[PDB]
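To start, the structure itself, in structure tokens.
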Protein chains: 2
Amino acid sequence: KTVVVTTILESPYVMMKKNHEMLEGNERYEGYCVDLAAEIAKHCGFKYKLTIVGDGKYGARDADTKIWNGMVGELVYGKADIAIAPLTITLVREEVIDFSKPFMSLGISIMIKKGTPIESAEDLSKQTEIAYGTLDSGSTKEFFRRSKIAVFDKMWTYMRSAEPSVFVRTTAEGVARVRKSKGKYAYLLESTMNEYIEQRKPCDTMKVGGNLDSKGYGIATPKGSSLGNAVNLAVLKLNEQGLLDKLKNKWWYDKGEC
Amino acid sequence: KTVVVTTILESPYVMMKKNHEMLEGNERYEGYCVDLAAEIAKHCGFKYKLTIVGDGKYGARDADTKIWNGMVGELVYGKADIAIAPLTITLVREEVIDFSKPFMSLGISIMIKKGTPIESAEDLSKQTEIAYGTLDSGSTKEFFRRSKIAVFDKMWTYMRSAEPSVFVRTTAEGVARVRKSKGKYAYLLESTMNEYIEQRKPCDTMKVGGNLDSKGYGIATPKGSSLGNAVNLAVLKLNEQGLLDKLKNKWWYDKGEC
Ligand SMILES: CC(C)(C)c1onc([O-])c1C[C@H]([NH3+])C(=O)[O-]
Ligand SMILES: CC(C)(C)c1onc([O-])c1C[C@H]([NH3+])C(=O)[O-]
Ligand SMILES: [Cl-]
Ligand SMILES: [Cl-]
Ligand SMILES: [Zn+2]
Ligand SMILES: [Zn+2]
Ligand SMILES: [Zn+2]
Ligand SMILES: [Zn+2]
């Protein structure tokens with residue numbers, strides 16, 4: 001009866017509360033997606049258990065094993081009933097899981113340390129002094145891996161073979177690498193996160209250029225899941241009444257520091 | 001076998017070619033959605049007939065009759081198999097028809113004649129000198145009609161009773177009214193269209209303030225339609241390979257005039 005919700009620790013979507021070690025269950029977490037799960041759960045009338053993805057990944061299909069990892073894997077293999085997280089709706093995932101209409105719109109963007117002489121993807125692609133990468137097992141990397149668009153194909157060719165590896169295991173590590181590389185590392189990630197980090201101390205990073213592509217985050221459920229149909233309508237409802245915009249302001253700007 | 005596609009004449013989505021009177025069938029039309037239908041049809045392998053919505057409306061449910069009009073009505077009542085147009089994904093429509101993942105993201109925006117002293121929805125709502133309205137039988141009007149958000153509820157209260165009526169039957173009429181009202185009429189419409197018009201002669205209008213809400217356009221099919229599942233995957237594919245961004249640049253900017 002209790003719906004298992006898989007998610008991933010990613011600020012400001014899901015964060016441990018400062019005093020989480022004294023709390024149990026869902027109360028240990030806070031954030032935009034934790035607030036969103038709370039809303040969906042009560043408006044849809046069900047009990048749920050928030051569970052952090054074991055491997056801490058969003059989800060990609062291994063070429064060798066053909067196995068899905070991350071949150072996508074938890075849904076594909078029956079470990080979770082719904083994923084409420086900043087999970088990008090993409091063709092390859094849509095073939096194996098169901099997504100609700102987008103609860104948030106965004107795009108791939110470039111994060112640089114302030115002062116870095118880069119203003120766009122074209123600039124990055126036509127130079128080597130500034131290394132750049134993205135998150136492993138995420139949609140951004142798969143976007144670049146499968147892209148045949150000139151500029152993006154060139155960036156992928158560079159990234160897939162760059163040494164040291166330009167890929168990071170977590171967004172936190174990518175941001176930390178941008179902050180500690182003295183302008184020599186640019187990080188490709190979704191605009192929403194880029195925007196979030198831009199407003200967090202030490203305020204030493206910035207989003208440059210426009211978005212490279214346009215995507216959306218949706219709540220995901222196993223293919224042909226009964227719950228998915230209802231959740232999709234619940235998300236549409238929450239959006240129309242301004243709850244999602246309200247949540248965005250609360251977690252991005254009301255808590256900003258720059 | 002031939003899929004009936006309902007659409008609406010709305011530049012730059014669907015426009016009659018200059019020499020359409022000498023052409024027949026689908027060849028009479030051109031535009032972003034005509035290009036999009038052409039893509040979906042060949043990548044999904046089907047013949048189709050583009051058909052303009054009889055009443056020229058997007059679709060709303062009459063309170064008295066409870067009947068759906070516009071393109072939504074054509075799908076609900078079996079007159080068309082798919083609607084390929086700038087049809088906004090909304091809760092009330094989602095209850096009766098199926099939408100693909102968004103092929104375009106946008107939001108409600110304000111269109112004003114250049115020079116009009118209005119910079120936001122709050123400004124409009126706290127004054128009466130400048131009348132403002134939206135399109136009848138569209139999602140923007142239903143957004144305002146059902147909204148309980150303070151500012152939007154106040155604007156709806158004003159609009160529903162304003163005299164002369166602030167509602168227009170077509171986007172063309174709303175834009176014309178903005179252009180001929182000498183700053184005394186502001187028009188609420190989706191940002192994509194606002195952006196389009198801003199780049200068309202006489203270049204006397206402009207989009208002001210940020211978007212009031214965030215929405216998406218999806219391709220619509222009758223509920224539980226087999227075609228919908230496949231089209232949704234086709235749209236996801238087209239987006240990932242940059243066809244939609246390519247189409248946007250072609251119909252909005254490559255043809256701009258301001
Ligand atoms: C963590 C986040 C959200 C900033 C992100 O930034 N670049 C990405 O690839 C992702 C993950 C992506 N949303 C997904 O679902 O794989
Ligand atoms: C014509 C267009 C697209 C500019 C528009 O602008 N305001 C609206 O309500 C609509 C129609 C809407 N997209 C719909 O589906 O009802
Ligand atoms: Cl490597
Ligand atoms: Cl009236
Ligand atoms: Zn609620
Ligand atoms: Zn290496
Ligand atoms: Zn094609
Ligand atoms: Zn009247």
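We count from 1, first residue shown onward.
Note that Cβ sites are derived from N, Cα and C of the backbone, with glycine treated the same way.
Going by Swiss-Prot, these are the annotated features:
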{"type": "BINDING", "residues": "B:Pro86, B:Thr88, B:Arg93, B:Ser139, B:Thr140, B:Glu190", "note": "L-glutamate binding site"}
{"type": "MUTAGEN", "residues": "B:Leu91 to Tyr (Swiss-Prot position 504)", "note": "Promotes dimerization. Strongly reduced desensitization"}
{"type": "MUTAGEN", "residues": "B:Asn239 to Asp (Swiss-Prot position 775)", "note": "Increases rate of desensitization"}
B:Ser139, B:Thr140, B:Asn239 as recorded positions, winner by CB count within 10 A: B:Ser139
C-beta crowding around B:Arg93 (L-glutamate binding site), within 10 angstroms: 27
Filtered B:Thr88, B:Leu91, B:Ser139 - recorded positions with C-beta under 8 A from chain A: B:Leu91
Check: same-chain CB within 8 A of L-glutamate site center, minus B:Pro86, B:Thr88, B:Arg93, B:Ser139, B:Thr140, B:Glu190: B:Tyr58, B:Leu87, B:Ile89, B:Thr90, B:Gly138, B:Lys215, B:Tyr217
Whole-number Å value of the largest CA-CA distance among B:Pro86, B:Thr88, B:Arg93, B:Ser139, B:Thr140, B:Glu190, listed as L-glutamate-binding: 17
Neighbouring C-beta atoms (10 Å sphere around the C-beta of B:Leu91 (mutagenesis position)): 20
Where B:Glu190 (L-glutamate binding site) falls in three-state DSSP terms: strand
Rounded Cα-Cα span from B:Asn239 (mutagenesis position) to B:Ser139 (L-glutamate binding site), Å: 24
B:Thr88 (L-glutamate binding site): secondary structure state under DSSP, collapsed to three categories: strand
B:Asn239 (mutagenesis position) to B:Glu190 (L-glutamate binding site) - Cα separation in whole Å: 20
